[PDB]
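Report on the structure given below.
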Amino acid sequence: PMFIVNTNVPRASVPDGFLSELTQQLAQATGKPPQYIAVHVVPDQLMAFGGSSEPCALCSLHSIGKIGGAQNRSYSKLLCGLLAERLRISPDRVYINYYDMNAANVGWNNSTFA
Amino acid sequence: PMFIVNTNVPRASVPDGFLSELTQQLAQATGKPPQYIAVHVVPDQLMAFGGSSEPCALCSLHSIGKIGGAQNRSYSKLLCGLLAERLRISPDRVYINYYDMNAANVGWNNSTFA
Amino acid sequence: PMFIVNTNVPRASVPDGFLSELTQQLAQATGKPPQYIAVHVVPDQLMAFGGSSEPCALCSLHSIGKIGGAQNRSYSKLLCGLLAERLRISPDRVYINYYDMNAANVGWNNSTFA
Ligand SMILES: *C(=S)Nc1ccccc1
Ligand SMILES: *C(=S)Nc1ccccc1
Ligand SMILES: *C(=S)Nc1ccccc1
């Protein structure tokens, strides 16, 4: 799986260890090996949520399976919790788009996962 | 909707009020409350369109429904119009990817919209 | 088609000519005139792959059709090859998400491709 967070929170407000914590927590939540988890944090963005420039985030999670109603609710609780506790972003100012990728549509190591 | 614009136009050429204008115009265009709308503008990018580094944009619009042939043509006229007027980007150097998201695949406020 | 690369490799390590090379190589690979090809490279990113911040890349390729098992394997060999040669990123630290877009869901020039 891969997780991207885009936020208007400044770079200096992203704590040491944040990418490592995301990696560990995503491994735990998806049950997948941390070796293949990718994470990407993009601070200092020009963004608004509900017309307001208070702290917010727009995120994506891509996974080959492990995407669905109950799973995505669990991921949202986990990820909004992390964004609130580490970046001080209110959960009601976060969107996360979930993508269930077909293995044939994910490239890696000169080939695909199919 | 959530609207993201990535462009090689520099930050100083993005006019004051642009995020709010995008929010207002998308609210009016989708018939939705502005409290739902998220906007994200990413200037100063290293990009090319047709091999040329003249002003261009790569964009995404995500919505839970309200995505379809006629609706997407209307969004494109609106959004290319704003990019032309405000960022001086030719409409034939803009791509907008439209995504019809399922409510179960959009996280918000510790849960999803399902 | 549109190709986006997000990487932790620094801006100075992206060769002059890289966007033009990507455009030409993708034109040849997708069978499309280069006038339609968009490319976007995002260096200096805060990212990790497998918990490590060694060079890595997270990419996307969007196309109206011409996406599938064998085609995507060929794109992955091409694109991982270029990232390895030009940016010195190991192919096993690259993900490429492939998206088969419907023509009605791609805006361009005040309308869509439908
Ligand atoms: C998870 S091991 N990685 C992943 C899943 C889906 C798309 C890209 C990467
Ligand atoms: C477009 S109104 N944005 C949107 C719709 C539904 C849920 C969240 C955001
Ligand atoms: C290639 S003609 N351009 C393209 C394909 C898919 C989505 C956006 C742009």
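By the numbers in Swiss-Prot, the shown part of chain C spans 2-115.
A Cβ is built for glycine as well, from the same backbone N, Cα and C atoms used for every other residue.
The annotation active site, proton acceptor is assigned in Swiss-Prot to C:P2 on the grounds of similarity to another entry. Of all Cβ atoms in the protein chains displayed, 23 besides its own lie within 10 Å of the Cβ of C:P2 (active site, proton acceptor).
Annotated substrate binding site per Swiss-Prot: C:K33, C:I65, C:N98, in sequence order. Counting only same-chain residues six or more apart in sequence, the Cβ atoms lying under 8 angstroms from the Cβ of C:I65 (substrate binding site) belong to C:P2, C:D101, C:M102, C:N103, C:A104, C:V107, C:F114.
Under its mutagenesis annotations, Swiss-Prot gives C:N111 to C the following note: Causes formation of interchain disulfide bonds with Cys-81 from another subunit. Other Cβ atoms within 10 Å of the Cβ of C:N111 (mutagenesis position) number 16 in total over all chains.
Secondary structure at C:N98 (substrate binding site), as computed by DSSP, is strand. In this structure, the C-alpha atom of C:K33 (substrate binding site) lies 21 angstrom from that of C:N111 (mutagenesis position). Taking a Cβ cut-off of under 6 Å from any atom of ligand 3, the recorded positions C:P2, C:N98, C:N111 reduce to C:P2. Neighbours of C:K33 (substrate binding site), defined as other CB atoms within 10 A of its CB across all chains, total 15. Each residue contributes its Cα atom, and for C:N98 (substrate binding site) and C:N111 (mutagenesis position) these two points are 27 Å apart.
Note: C:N111, taken in sequence order from the recorded positions C:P2, C:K33, C:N111, have a C-beta within a distance under 8 Å of a chain B C-beta.
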